[PDB]
Amino acid sequence: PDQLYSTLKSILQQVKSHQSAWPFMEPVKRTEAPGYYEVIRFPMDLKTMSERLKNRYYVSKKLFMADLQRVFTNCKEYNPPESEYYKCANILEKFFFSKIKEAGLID
Ligand SMILES: CN1Cc2ccccc2C1=O
């Protein structure tokens, strides 16, 4: 209940503090990304996730992991594989899986 909240908040904070998190900190701007919102149907970012967390949306580990996973998969679908964004996604995704395992969210 509140142990879930505290674990998620800690995980989410560590992810947001990571050096490769900078591309994901806020919603993608239509302005900077031609045809993003036609192709990416469930956009996600770490600011929206902070809100969802604060709003007590993450009642299960699955809902949290789906959202954060979506951040990475959206990025990898949209961007070229050797783009800096794609590289950041995979670095931070590694970090993400490391932290969820460390906390026994993958039980
Ligand atoms: C994760 N991001 C951030 C961003 C900014 C501009 C264009 C694409 C992206 C993207 O996939």
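Just so it is clear, chain A uses Swiss-Prot numbers, and the residues here are 725-831, in order.
Cβ coordinates come from backbone N, Cα and C, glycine included.
Swiss-Prot has this to say about the protein:
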type	residues	note
MUTAGEN	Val752 to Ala	Reduced acetyl-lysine binding
MUTAGEN	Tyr760 to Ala	Reduced acetyl-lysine binding
MUTAGEN	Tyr802 to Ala	Reduced acetyl-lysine binding
MUTAGEN	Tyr809 to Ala	Complete loss of acetyl-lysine binding
Separation of alpha carbons, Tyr809 (mutagenesis position) and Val752 (mutagenesis position) (Å): 12
Which same-chain residues, if any, lie at least 6 apart from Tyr760 (mutagenesis position) yet have Cβ under 8 Å of it: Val752, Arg754, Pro767, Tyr802
Same chain, 6+ residues apart, C-beta under 8 Å of the C-beta of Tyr809 (mutagenesis position), given in sequence order: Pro747, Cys799, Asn803
Reduced DSSP assignment, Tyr760 (mutagenesis position): helix
Cβ neighbour count within 10 Å of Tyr802 (mutagenesis position): 18
